[PDB]
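First comes the structure, then the notes that go with it.
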Amino acid sequence: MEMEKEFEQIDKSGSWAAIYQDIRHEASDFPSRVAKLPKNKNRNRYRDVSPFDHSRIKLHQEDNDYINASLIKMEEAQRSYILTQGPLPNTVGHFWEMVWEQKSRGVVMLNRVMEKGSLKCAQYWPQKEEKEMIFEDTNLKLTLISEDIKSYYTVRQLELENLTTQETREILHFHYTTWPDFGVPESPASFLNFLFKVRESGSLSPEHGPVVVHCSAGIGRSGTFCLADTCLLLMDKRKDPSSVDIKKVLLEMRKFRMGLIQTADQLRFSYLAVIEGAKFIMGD
Ligand SMILES: c1csc(-c2ncc[nH]2)c1
């Protein structure tokens, strides 16, 4: 079925939970043996969220190459994404090592450091220009260059230096600051505006490594971001845009990381975002 009328048909029939459970039942199951080794227990935030072995990102290190991060490679859309958990106190150096080694331009952060009165990820970037961060375990230096605070999101320019080689690179940090502590946003308009700002920066383009996107676990909000981006790109590429099937795209993405889209409310929000976004693209 088309999307917008399938949407109304699920609303009127109140069957979002059943649609979402079908997706959960059909989703791929692949091994995640490296994630479960005892030496990696303090590298995982949640015991039930792990990268599959076949798609995990490997650190270029001979001691321990593990990070909780996955490469989502979308063949028809010609887009790739790295989805990862919010960094832990003992993985901030690994996080920036990955950014460096994978040649990423942008980092997309969809959570606040504290939500619901608990810490959801480490403070992994510097908050003042004159107070830079040094990660001694991976030999990197990170400096805040500029910060632009808007009503729904903040953009930061960061400099990452590999202290071994003295090479430097500019990284863009796109921080969506207004996702509510409970539920999903009432309108997708600010989330779509944010997605378009990431696109306009070059951070999603083929001349760079894959964008790094995270929330707390790296499957829920993060899944919503890449699902909406990929669906909109396919609708631009194909002769028949109504042939884009959001459930099939989601199942394709779940071949690369488990658990993408965590609730039926997040599924409904993803439909809403793609529907509204397809009108603004045109050509409107
Ligand atoms: C959650 C999982 S591991 C962890 C941690 N590591 C160090 C401090 N807190 C928090």
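Heads up, header says this was done by X-ray crystallography, 1.8 Å.
Each residue, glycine too, has its Cβ placed from N, Cα and C.
Per Swiss-Prot, the features are:
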type	residues	note
MUTAGEN	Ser50 to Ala or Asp	No phosphorylation
MUTAGEN	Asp181 to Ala	Substrate-trapping mutant
BINDING	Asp181, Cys215, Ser216, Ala217, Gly218, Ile219, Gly220, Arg221, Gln262	substrate binding site
MUTAGEN	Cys215 to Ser	Catalytically inactive mutant; abolishes sulfhydration
ACT_SITE	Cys215	active site, phosphocysteine intermediate
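Known features from Swiss-Prot, placed on the structure.
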residue	record	DSSP (3 states)
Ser50	mutagenesis position	coil
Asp181	mutagenesis position	coil
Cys215	mutagenesis position	coil
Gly220	substrate binding site	coil
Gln262	substrate binding site	coil
Exercise. In sequence order, which same-chain residues at least six apart have a C-beta under 8 angstroms from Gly220 (substrate binding site)?
Worked result: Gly259, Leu260, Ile261, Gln262, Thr263, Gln266
Seminar exercise, completed: As a whole number of Å, the Cα atom of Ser50 (mutagenesis position) is distant from the Cα atom of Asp181 (mutagenesis position) by 23
Seminar exercise, completed: Span of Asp181, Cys215, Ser216, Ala217, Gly218, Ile219, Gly220, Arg221, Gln262 as binders of substrate, largest Cα separation rounded to whole Å, comes out at 16
Exercise. Near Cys215 (mutagenesis position), which residues of its own chain have a C-beta under 8 A away, given they sit six or more steps off in sequence?
Worked result: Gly86, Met109, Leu110, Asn111, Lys120, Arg221, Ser222
